[PDB]
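This report concerns only the one structure given below.
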Amino acid sequence: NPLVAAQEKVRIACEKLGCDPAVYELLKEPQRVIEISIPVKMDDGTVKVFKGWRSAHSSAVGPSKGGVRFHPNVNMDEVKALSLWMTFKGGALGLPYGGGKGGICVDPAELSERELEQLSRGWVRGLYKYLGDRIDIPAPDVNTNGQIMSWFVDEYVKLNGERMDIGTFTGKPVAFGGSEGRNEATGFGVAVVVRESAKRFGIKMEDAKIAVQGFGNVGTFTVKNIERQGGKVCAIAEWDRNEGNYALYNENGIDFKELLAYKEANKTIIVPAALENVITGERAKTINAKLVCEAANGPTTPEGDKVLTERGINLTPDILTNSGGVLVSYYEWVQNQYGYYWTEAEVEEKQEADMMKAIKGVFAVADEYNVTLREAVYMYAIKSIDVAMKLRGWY
Amino acid sequence: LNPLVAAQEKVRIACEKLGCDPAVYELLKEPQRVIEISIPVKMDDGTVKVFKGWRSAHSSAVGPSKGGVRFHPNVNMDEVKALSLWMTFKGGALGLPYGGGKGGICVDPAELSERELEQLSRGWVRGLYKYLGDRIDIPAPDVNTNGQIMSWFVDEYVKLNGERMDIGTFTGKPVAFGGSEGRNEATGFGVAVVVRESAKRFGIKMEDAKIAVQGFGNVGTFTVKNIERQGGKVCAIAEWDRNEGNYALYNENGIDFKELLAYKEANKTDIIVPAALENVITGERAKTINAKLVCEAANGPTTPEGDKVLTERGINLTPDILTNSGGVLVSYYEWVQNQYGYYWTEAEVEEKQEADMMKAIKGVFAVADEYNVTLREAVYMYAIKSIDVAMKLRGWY
Amino acid sequence: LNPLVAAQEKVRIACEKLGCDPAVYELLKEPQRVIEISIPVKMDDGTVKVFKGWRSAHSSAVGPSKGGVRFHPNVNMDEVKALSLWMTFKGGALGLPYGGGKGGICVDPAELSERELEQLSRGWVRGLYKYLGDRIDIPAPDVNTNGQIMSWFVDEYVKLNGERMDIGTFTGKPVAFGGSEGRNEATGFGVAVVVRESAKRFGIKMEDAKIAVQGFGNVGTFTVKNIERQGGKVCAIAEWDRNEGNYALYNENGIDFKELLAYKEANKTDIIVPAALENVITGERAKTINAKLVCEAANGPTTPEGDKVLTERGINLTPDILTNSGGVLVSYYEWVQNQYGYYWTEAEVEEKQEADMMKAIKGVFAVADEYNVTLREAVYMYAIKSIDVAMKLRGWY
Amino acid sequence: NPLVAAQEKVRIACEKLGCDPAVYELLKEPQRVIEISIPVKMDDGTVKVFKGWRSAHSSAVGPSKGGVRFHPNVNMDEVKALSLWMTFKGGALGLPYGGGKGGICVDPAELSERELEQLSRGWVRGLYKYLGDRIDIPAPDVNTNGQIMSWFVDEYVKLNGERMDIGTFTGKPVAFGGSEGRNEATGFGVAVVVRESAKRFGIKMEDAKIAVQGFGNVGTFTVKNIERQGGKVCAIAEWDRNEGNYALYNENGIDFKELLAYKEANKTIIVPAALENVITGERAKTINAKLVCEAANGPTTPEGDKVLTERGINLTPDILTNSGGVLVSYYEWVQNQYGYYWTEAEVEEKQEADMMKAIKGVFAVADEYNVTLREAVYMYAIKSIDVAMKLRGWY
Amino acid sequence: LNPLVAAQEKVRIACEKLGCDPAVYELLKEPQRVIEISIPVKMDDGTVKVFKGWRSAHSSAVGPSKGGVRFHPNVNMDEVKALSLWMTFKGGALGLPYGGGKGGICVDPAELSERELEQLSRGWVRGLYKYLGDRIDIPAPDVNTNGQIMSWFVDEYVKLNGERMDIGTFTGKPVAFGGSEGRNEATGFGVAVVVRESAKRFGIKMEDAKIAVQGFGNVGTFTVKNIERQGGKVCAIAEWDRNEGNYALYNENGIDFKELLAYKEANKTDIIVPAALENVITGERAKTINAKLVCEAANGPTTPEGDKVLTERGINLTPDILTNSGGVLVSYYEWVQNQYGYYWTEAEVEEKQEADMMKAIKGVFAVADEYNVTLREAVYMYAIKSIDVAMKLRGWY
């Protein structure tokens, strides 16, 4: 199922680009998918075998890269679809990668932490020959973190002739060859994307106030960097239990510094963070903004997008706006390659440079093929993936 | 219906009568590794069509993985998964130092040009080579593949393998290119051996009871041949045309194999050995039968309903998996010869082939005598039993 | 005292009577390579204990390194260094294409849980794998290790080896997992062969002179067996209990091996073959003895003081290293079978085993006849002589 | 013998940190030590076999790194101990390495220079499979230099499938992929460390005059950079033969420029360069300074340290103060990895940045665990090594 | 003149009478790969002289490449290219799973010290090792090289090969270092076998017709030996001195090999077998001859003018390439033994050697009978024919 959606993005993109039919044919599906049976000797002394996958969607432009999921919903079609999405996520930035992804159909909640390690090691032990800092680079996704990555790296090295190719997995702890600027990367990304969009649509940052929906990891750090960049946020929005779907508002902007401080202790234009499918056809018709900046994946439905265009509202698409995270993930890999590590300031400096480069591209394409930013970003990714496949002789 | 369940059920049933640990089934339930690839072909008209391909390593418990590659349009992930499980059985039955593997490409090779076919074959290797090798996983021919495809496989593989000619990474090669003697008539030789030892063990003397062979295909051709080669002879054949359905020649004293085969050139046309097709010997054919012994040469000819009456009617049965395993036995020999690069003669191959068939027979019988059950349920048990030991020793549970 | 000196002295003495170059001793003085590792184990209670482990490659002059792994609490670097030197001898004595190697872990495996024991074993491999391989260095069982540890060794090694099943990287495996037939009774078969050829060469006919075997352990059990298998027979045994010390049965005409072994089940209880322990045959036991020939089956039973009187008393002696080398001979065969992956039968293994023992015997005798000295000092010379040639050819001096 | 001393540093450190008992157990001893017999066909046509070692103490944090010794005193226990010291030396800086070291029990004085090469090549030929720019990286120590490193690299490459992983050995000549800033690195390090210490203890550099004991390689270049950094040295100190234990003093600072010039031609607060165990209990009680900056390894004895604390005298420990050398050694390896080479100015710029980062860390720890700089630096190293071992799953 | 043209012409002529595809010649026209290296030697006086060296892989169509290394001052790229082409023939003639390879160093080893010679040899390997290996390309001795150089080759190669002792990467090793029995007298044994089967096929009984051997070199020594070993005997020899030119002993009844060889120690001095030199049997020597059969043991003794009259005079001729191929046959066996690391006895080597020579003879004859032409033009056709099949299967055209 989930594959059609992403195939669609390609063939729509390819359709407006006018590229060769091979492009779609080659991009239609992953270059390689491995499915393995990972036995775990469970704590009670038992064996349960868990299914795992890694799907390399593309290596046209560079080595493959994307995260690993420990969900019970993951199956081959999930990973196939998700890795295709990755190829977009990457090319959008113009990174020298292609899409990859993996997962294990597990409920990690059911597992002991030695059991969980054994599974993680067992995953690598199943695929290592098709992984490496210049083949395919896994990273965290749902239910995985720097702890799993650290287990992945340990076992990988052992398998790898002891050569510490630590950039074979990103999303590592700084304590173990990860990178600064990680945790607040995406939020920093969004804030940069907001300013340049506004600037390009004739809006001055310090001069128009802003609404951010949701205050998770993204959100928290997008309001932060809006302040860091001379702007400020009047309307937030958030959810509880205990009310649900509520909204803060302390007038000439909510102080991020002091609001964040209250999440500790209390645990309690438009940027949607938080959840998907908020902003549907009949939600879009109700608001008042000249610009929408998607920070969450999803927000606007294909129906919503339609009215925005007619209502005269511009929209920067998730894939671009929230790509700072993977941008920083890429930096981590770079630092691993020559083994020199950057500072938070150095990471931000580059992060701003590169986001702006990617923005410039998506805009240039929209201006040229005369269409939406959402349909431009996907075209930007396909366009450069196309060049590489043709050069390499794949068609 | 999903082909895996049948394969899995054979495991479930075998493990159940063996009394082995529940992990055994859990570990054997599914392949250790399956790779699915997208193989692009630049077609002759200058076009790209991408074909899906698979290799499924079912098990390496006992040794490296081994099994054939299919170029059918019906092949999909479930096919290969199931098939490779069947291979694990096929192998263990003989007690070979392998595990089951299999691969395929969803293609209609008929639709392909022969440079297109090569590019596909090379493209298949180029997709998986890192999980292939004479000591990882060894592909061989299956439906729509032959020694020509293997030869393309080997060429591309060597290129990818740092130029080291590990030619035993693919079996079913031509003699002209590091294949082995005794190949073409291996299975037929196999079944004949098994026919004699079965009879002997069930109190039947070979030269002393006449025999029926259903089918005179490759298998049948060479099974009647070696029955003659081993002192016996075949009275009743059986075969199909177009132009008249199931017929059965019967020249009483037997009919020469030598003269009969000679007439298939030019003309193009006690106990029992079914060759040819499956699902002969249904419930109501197994009532009409008059024999003390059935020797399966084709895969199939067992309606599990048929098996039931045979047991009550007092008729013994040697199961395909064992009886027709000479082919893979010889495929194994090829791999051996590739490893130290010394090549055996047709006579040397047969000598070993007899030795080893007899070893495997003795094993299946010993098990049947011990766990007090059918040869068919014994052979599967024989395979699981030894796969089990290895998994335990290796620490898999 | 440092176990190396004894091993080294054997080199010093051999080189001295051979007249070989001083480099020979200098090069053989010590292992080419010793790795010492810290193996962490996450203990069952959730704890970490780190165990020291070693592998010592003494020599690869003649071929890859080979020797067993010890799980004793007494093992230390000097043990392994010395032991691996002894292996170089053990091997060359037979004229095998190996050099000496050995390893160990300073552990009391008794103190360990069996998942703990596995993690240790796997952890040992994980520490050294880059200097192991079927053509670098091949570990086997020694004290407190068996085919179970080898099977764990092999599993982890394969994982580390890019999934290539080079199973001949460890010998002493179960038949069920690529081990070899003839293993368990190899040494016993060995000594029996040597017993006959020695006698023959010293003018004694096998069926024609009765024999004494000290000890009926594994070794002794299978040495009396094959003495019977080879036309001879044993009158006097000898054994130990708890519950009465050194006793010796003597059923004159000989006593069946067949019936005797059968009584060890249920009951749990001319010339000479010492099995069992070392330092039997002291100076004052070698005065009381009445035999024309001694065949060492145990390592040890030579007080160098004892050897002295035997020579003057006119008593010949085949040294352990040669007489009991059938075990490693069969360990070698296993490795061979692993290389081309074809497995030999117990009969095929014995046939070769006899052939090769006789080849090695002939060599040791030829040397003794030439350099005009004892079999014990001849065997060590035999080993050094061929190791020497290789070092010279290879350009090591 | 020499091992207890270093084990002690760990268990004292671990004791005040409060880390898990596994930490000490795992750090107690090297992860791997190889002992080899290196035959040399001597010039007269003879064979002498020399013993050699490489001890990888730790790779927790990164690949192993440390030097090779050609002394007759080197034995397994030396190398074990020394590689443990390396793990400290490294982590002190927070470098992505762990400790390694090697040696050959030889008197290189007894050897011809073709003999010496044959030994050096023979050393690599003995261990190469456990060396590499991402396993274990050897460097010079006593009796070894860039000439030995160059022999190591030549043979290594040959063994390595011809792949020029030249960062497998550091301390190479600039002429062969070494790095600028090498020779005067440690001296540059010390000078930086002096200024920041003073600054943190309320002393202005140009404003208080300084004593440096010894004028070797260190010393020479520490007075140099003191001048380079606005300070200046009044009292030196040095040794001859021919007097021994003497001291210069040309008043408002000795001109480094002109003094150095006189070593050519003539061959003839507190920074001890030169030798060990100067500053014992009864030497410490005799001087007058608010700060001691160890440039030599050793100076202050456990007895001396005691009175300094009570007498109110602060002390920056060798391991930190003199670590610029290895800092630059690390840079060399970085440059080897992507094959771009830095300038002396670029090396110094980074060198100052990173020393200051490491200083900041050691101070932060001392301020937190409320103890001496000497006991803080060792704690700093263990602390980060600890995190990595736990992440990687080693306990 | 360029040595390649002669080699190439043999291909051109063979392909022409076979009727094979034009690609066959195009692909075989030249080596697949030639490496030329500059080997620096630090000379004893402390100096540097750089020697040129080559390895030329002509073909790997059928298997890995194999052929010897030359230390002559005449060796250049064209020599090695041509020579390796000749190797492809030499090999295929026997039907071995190899292709042709060859190497050399333009040196006068006479001018070299023996540590200098070693450094050169090691330096040669160090230059090419990545395109050598027991399954890529296997070097052996040729002019001015022996088992000593091979032993240096092997030592350096192992070092470069991650310490894996793939010793079958070089053949022509000493028995003392993984060489093979039967080596030294292989070719002589070869020619004797071929002598008998030729005679038999041309209606001549061995014990029943006396024989002439030109030359009593290594080849000749062991060809008269095995003629005796096979029931025949030699009347006329022939040999050269200094001190009198071409002479020929004739002790009628034959003259013992045993006693004759014994006199070469101390003294240092029907149908026909030329050993020794080439270009004996010119046009005007082939008119003066009285024999029904010529068996070439030396490479050469065929003025293509000579061949012409032999055919018309009615005299049959077995060509060098086939007759003297026992040497390389045994070189192959060595490689086999290295692969699984089990070593054969001189008797076992001869047994196989006879079997395989007879197989190759049978092939060359079958071809000659089919394409109705000379044995000399048949053997080359035999080699091309099987190389052809492989190239086609592998997809090379």
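Quick note: numbers on chain D are straight from Swiss-Prot, i.e. 6-273, 295-421, in order.
Going by what the header records, the deposited coordinates were determined by X-ray crystallography, 2.9 Å.
Cβ atoms are placed via backbone N, Cα and C, with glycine included.
Packing around D:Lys70 (substrate binding site) is summarised by its Cβ count: 29 other Cβ atoms lie within 10 angstroms of its Cβ, all protein chains included. When secondary structure is read from DSSP and collapsed to three states, D:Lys70 (substrate binding site) falls in the strand class. According to Swiss-Prot, the feature substrate binding site maps to D:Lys70, D:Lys94, D:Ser355, an assignment based on similarity to another entry.
Annotation note: D:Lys106 (active site, proton donor) sits in a strand segment as assigned by DSSP. Annotation comment: Swiss-Prot describes D:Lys106 as active site, proton donor.
What Swiss-Prot records for D:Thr191, D:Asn222 is NAD(+) binding site. Around D:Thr191 (NAD(+) binding site), taking its Cβ as the centre, 24 other Cβ atoms fall within 10 Å, counting all chains.
As a published mutagenesis entry, D:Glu243 to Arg appears in Swiss-Prot alongside the note: Decrease of binding affinity for NADH and increase for NADPH. The Cβ of D:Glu243 (mutagenesis position) lies under 8 Å from the Cβ of D:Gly219, D:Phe220, D:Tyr251, D:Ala252, D:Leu253, D:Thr273, D:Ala300, each of these being in the same chain and 6 or more residues away along the sequence. Secondary structure at D:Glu243 (mutagenesis position), taken from DSSP and collapsed to helix, strand or coil, is strand.
For the published mutagenesis D:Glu243 to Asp, Swiss-Prot gives the following note: Shows a 9-fold relaxation of the strong discrimination against NADPH due to the decrease of binding affinity for NADH and the increase for NADPH.
One mutagenesis experiment catalogued in Swiss-Prot, D:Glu243 to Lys, is accompanied by this note: Severely crippled in its ability to bind to NADH. Decrease of binding affinity for NADH and increase for NADPH.
Annotation of the published mutagenesis D:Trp244 to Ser in Swiss-Prot: Decrease of binding affinity for NADH and increase for NADPH; the original residue is retained in the structure shown. Summarising the environment of D:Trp244 (mutagenesis position), the number of other Cβ atoms within 10 Å of its Cβ, over all protein chains shown, is 17.
Among the mutagenesis entries in Swiss-Prot is D:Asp245 to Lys, noted as: Decrease of binding affinity for NADH and increase for NADPH.
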Cβ within 8 Å of the mean position of the Cβ atoms of D:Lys70, D:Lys94, D:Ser355: remaining residues of the chain near substrate: D:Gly71, D:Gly72, D:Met91, D:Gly95, D:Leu100, D:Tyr102, D:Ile142, D:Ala144, D:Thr175, D:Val352, D:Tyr356
Rounded inter-Cα distance in Å - D:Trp244 (mutagenesis position), D:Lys106 (active site, proton donor): 31
D:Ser355 (substrate binding site) CB neighbourhood, other CB atoms within 10 A: 25
D:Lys94 (substrate binding site) to D:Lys106 (active site, proton donor) - Cα separation in whole Å: 12
Spatial neighbour of D:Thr191 (NAD(+) binding site) that is closest, considering only the recorded positions D:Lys70, D:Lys106, D:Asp245, D:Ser355 and their CA atoms: D:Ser355
For substrate, whose listed binding residues are D:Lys70, D:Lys94, D:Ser355, the greatest C-alpha pairwise distance in Å: 12
Those recorded positions of D:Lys106, D:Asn222, D:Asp245 having Cα within 10 angstroms of D:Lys70 (substrate binding site): D:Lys106
Inter-residue C-alpha distance, D:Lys106 (active site, proton donor) and D:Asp245 (mutagenesis position) (nearest angstrom): 33
D:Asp245 (mutagenesis position) and D:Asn222 (NAD(+) binding site), distance between Cα atoms, whole Å: 16
Cβ-Cβ neighbours of D:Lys94 (substrate binding site) (radius 10 Å): 25
Cα separation, D:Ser355 (substrate binding site) to D:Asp245 (mutagenesis position) (Å, whole number): 32
Neighbouring C-beta atoms (10 Å sphere around the C-beta of D:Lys106 (active site, proton donor)): 32
Least buried by Cβ count (within 10 Å) of the recorded positions D:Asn222, D:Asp245: D:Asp245
